[PDB]
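Structure, as C-alpha cells:
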2 protein chains.
Amino acid sequence: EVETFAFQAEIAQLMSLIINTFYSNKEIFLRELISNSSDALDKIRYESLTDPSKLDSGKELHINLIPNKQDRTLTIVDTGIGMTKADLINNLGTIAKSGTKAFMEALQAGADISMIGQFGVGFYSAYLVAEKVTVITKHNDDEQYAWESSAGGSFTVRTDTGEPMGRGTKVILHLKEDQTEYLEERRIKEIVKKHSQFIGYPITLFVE
Amino acid sequence: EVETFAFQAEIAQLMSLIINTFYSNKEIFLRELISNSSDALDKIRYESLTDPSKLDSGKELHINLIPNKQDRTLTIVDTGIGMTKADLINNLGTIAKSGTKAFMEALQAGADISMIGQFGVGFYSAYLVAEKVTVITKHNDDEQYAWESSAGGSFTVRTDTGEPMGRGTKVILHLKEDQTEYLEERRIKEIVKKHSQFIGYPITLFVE
Ligand SMILES: O=c1[nH]nc(-c2ccc(O)cc2O)n1-c1ccccc1F
Ligand SMILES: O=c1[nH]nc(-c2ccc(O)cc2O)n1-c1ccccc1F
C-alpha cells in the first residue's frame, strides 16, 4: 500500500524556494548529498565501535555515484546507517521545520542557496536539479522503504520489494531535462574534486 | 571512584599534534565547540519531534559562553542531548580513530589545523588554548559524569555529584597562561560573529 503524506508547510515553502528562485550555482546539490551520506556512514561506524554486529548487514562503508543517461538519473548510494520509516516521514532524519526558518532568515540577511547545508536541510537541494527524487533506504531496525516526491506539496512512502540493499540509502535523482550535464563523467569528477575532496569514505564514480 | 583510561594511540597522536604544532589561528577552537553543541541540540530536538517527553529534562535549547577571569576558565554550556558514560569513553561521541587518520593525511596533502571539524574531531581543538579540559555531561539515559584530561595520554571519568544540569554538556576550558584573550568580552564577541553567525540556537555571552 502506497501512503501519501503532506509536507509540513515550512518544507513545502523551502522546496518552492529551491525550485523557483533564480540561482545558477546548482552543482552544490552533489556536495550536500555526499555530506549526508558521509554523516550516515559515520553514524553506523560509531554504533559498530561498541556493537560489531551492527555491520552484519554489510561491512563496506562507501559512496557510489551512478549516472544513467538512458533513464536520465544520477543515483547516490551509501552504506550508512539508513533511515527507518519514521525517519523518512520525519523529513528524512532532519529538523527541517527549524532548519528552514533559520535558512530563510539567513537568505534575507545576506546568504545564498549554496549555504543550505549549514541549516541541516541540504537534502532538499536535490530539487535544484531533479524533477523527482526517490530515496530507497534500509536501517537495521526496520524494513526497506522507498520515499518519493516530485514536490507539489506531497511525498509517498511504500515498502520496496525489489533489489535488497542490506543497509544504507540510495538517492535517485530523476534529472530535469536541462540538467543532464550532471550525468557527464567529467562534470561529476570536477564537482567531487571541487567540493568533496575531504570525505573520509571511498567515492566511486561508475562508468557507462 | 575516579577511573583513569588511556587514549587510543591515534587520539594521543592527534592531541600531541594539536599541542606541539606551531599554528597561530587558535581562535577556531570556539567555533568547533559551538558546532558540537549545535549538533547535540539538533539531536535532542529531532528525538523530541516523535517523543515530547525527551524534553522533560529541560525544554530550553541554548548555548551559553561563560568566561571567568578569576578561575582562568572559559565554559561552553549547551542543553543538547548530552553524552552517556560510554559516549564519553568512546572519544566523546566521535569516530576519532578514523577521523584522525583522514585529518593527518589532509594536513600532509595541503590542509591546516582550522579544518579539523571537517574530520569530526573538532572537540580536540580545545587543546589549542586549554591546558586541561573538563566535560560535565548528562544524557536522559544515564547519570551526570565528568570527563577530564590534561593530555599526556590519559583521561579520567567520574560521577559528578555537584550542580545537577538536567540535560546537556558543559565544556570547561582551563586556559593556558598565554591564552587569556579568550576571556575578554570583545574577543569572544568577535569570534562568535566571525565564525558562528549562522548557528540556530541563542548563544549568550555572560558578563563578569
Ligand atoms: O541518518 C541517516 N541515515 N541515512 C541518512 C541519509 C539521509 C539523506 C541522504 O542524502 C543520505 C543518507 O544516507 N541519514 C541522515 C544524514 C544526514 C542528516 C539526516 C539523516 F537522517
Ligand atoms: O551527541 C552529543 N551530545 N553532546 C555532545 C557534545 C560533544 C562535544 C561538545 O563540545 C559538546 C556537545 O554537546 N555530542 C556530540 C556532538 C558532536 C559530535 C559528537 C557528539 F557526541
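Following Swiss-Prot, chain A residues are numbered 16-223, in order.
If you check the header, you will see the structure was determined by X-ray crystallography, 1.4 Å.
Note that Cβ sites are derived from N, Cα and C of the backbone, with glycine treated the same way.
As given in Swiss-Prot:
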MUTAGEN   A:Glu47 to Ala  Strong ATP-binding. Strong interaction with HSF1, HIF1A, ERBB2, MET, KEAP1 and RHOBTB2. No effect on interaction with TSC1
MUTAGEN   A:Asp93 to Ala  Impaired ATP-binding. Strong interaction with HIF1A, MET, KEAP1 and RHOBTB2. Loss of interaction with HSF1 and ERBB2. Los of interaction with TSC1
MUTAGEN   A:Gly97 to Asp  Abolishes ATPase activity
Listed in sequence order, residues with CB under 8 A of A:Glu47 (mutagenesis position) and six or more positions away: A:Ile131, A:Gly132, A:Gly137, A:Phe138, A:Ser140, A:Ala141
A:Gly97 (mutagenesis position): tally of other CB atoms within 10 A of its CB: 27
Same-chain residues at least 6 apart in sequence whose Cβ lies under 8 Å from A:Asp93 (mutagenesis position): A:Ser52, A:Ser53, A:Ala55, A:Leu56, A:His77, A:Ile78, A:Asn79, A:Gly183, A:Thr184, A:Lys185, A:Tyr216
Conformational class of A:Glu47 (mutagenesis position) under the three-state DSSP mapping: helix
